[PDB]
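Beneath this line is the structure, given in structure tokens, with notes to follow.
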Amino acid sequence: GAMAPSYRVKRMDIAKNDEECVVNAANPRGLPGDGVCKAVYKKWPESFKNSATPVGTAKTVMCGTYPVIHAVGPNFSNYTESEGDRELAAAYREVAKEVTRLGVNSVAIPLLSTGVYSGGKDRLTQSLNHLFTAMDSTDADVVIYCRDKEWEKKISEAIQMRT
Ligand SMILES: Nc1nnc2ccccn12
Ligand SMILES: [Cl-]
Ligand SMILES: [Cl-]
């Protein structure tokens with residue numbers, strides 16, 4: 001575990017993370033995809049061997065000794081708000097199990113279902129709160145990776161609020 005487990009946020013490419021493992025915002029078929037998934041495919045292509053897994057699950061594949069946790073959030077274009085909310089919560093619970101099983105002291109994580117799976121809605125608060133529900137009982141240092149400056153500010157404020 002980390003000596004004083006923390007949450008941090010950084011605005012940069014998750015493929016350049018400084019953590020002991022990465023969470024991919026994966027599609028269920030293990031395809032290269034776009035966004036986080038495509039940068040992850042370019043950085044760790046070996047990790048996409050038998051990475052396909054259902055919505056609401058996480059499957060870890062090693063790239064050398066570096067663990068890539070493929071976490072499949074729901075595409076809110078396809079799910080009802082209610083069913084999507086349940087699957088998004090479940091994907092993060094499966095991430096917490098994998099991070100714990102791997103015995104890592106740190107993990108790089110994107111906000112699942114906030115990009116091309118958002119069904120065109122702002123899901124910063126919904127996705128971040130499900131991340132906290134899952135990860136709060138783990139002792140890994142969590143570093144959240146985001147793209148836009150307003151998202152970095154809002155994620156940083158939500159972390160600082162609970163400290
Ligand atoms: N994950 C994330 N970071 N910045 C943004 C901006 C829009 C939608 C999702 N985002
Ligand atoms: Cl960058
Ligand atoms: Cl997404």
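Easy rule for this one: first residue shown is 1, then count along the chain.
Using N, Cα and C of the backbone, Cβ positions are placed for all residues, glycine too.
Listed in Swiss-Prot for this protein:
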- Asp13 to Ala (Swiss-Prot position 1343): Partial loss of ADP-ribose 1'' phosphate phosphatase activity (MUTAGEN)
- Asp13, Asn27, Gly35, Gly115, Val116, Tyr117: ADP-D-ribose binding site (BINDING)
- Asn27 to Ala (Swiss-Prot position 1357): Partial loss of mono-ADP-ribosylhydrolase activity; complete loss of ADP-ribose 1'' phosphate phosphatase activity (MUTAGEN)
- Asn27 to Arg or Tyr (Swiss-Prot position 1357): Almost complete loss of mono-ADP-ribosylhydrolase activity (MUTAGEN)
- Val36 to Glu or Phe (Swiss-Prot position 1366): Almost complete loss of mono-ADP-ribosylhydrolase activity (MUTAGEN)
- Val36 to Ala (Swiss-Prot position 1366): Partial loss of mono-ADP-ribosylhydrolase activity (MUTAGEN)
- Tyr117 to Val or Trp (Swiss-Prot position 1447): Almost complete loss of mono-ADP-ribosylhydrolase activity (MUTAGEN)
- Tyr117 to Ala (Swiss-Prot position 1447): Partial loss of mono-ADP-ribosylhydrolase activity; complete loss of ADP-ribose 1'' phosphate phosphatase activity (MUTAGEN)
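Cα of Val116 (ADP-D-ribose binding site) to Cα of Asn27 (mutagenesis position): a span of 11 Å.
It is 11 Å from the Cα atom of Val36 (mutagenesis position) to that of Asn27 (mutagenesis position). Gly35 (ADP-D-ribose binding site) is surrounded by 14 other CB atoms, counting those within 10 A of its CB over all protein chains shown.
Close contacts with ligand 2, defined as a Cβ under 6 Å from any of its atoms, occur at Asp13 among the recorded positions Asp13, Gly35, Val36, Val116. Close to ligand 3, meaning a Cβ under 6 Å from one of its atoms, are these of the recorded positions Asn27, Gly115, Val116, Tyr117: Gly115, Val116, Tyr117. Ligand 1 lies under 6 Å from the Cβ of the following recorded positions, listed in sequence order from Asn27, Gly115, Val116: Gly115. Packing around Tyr117 (mutagenesis position) is summarised by its Cβ count: 23 other Cβ atoms lie within 10 angstroms of its Cβ, all protein chains included. Taking the recorded positions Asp13, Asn27, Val36, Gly115, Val116 in turn, the residue surrounded by the fewest other Cβ atoms inside 10 Å of its Cβ turns out to be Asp13.
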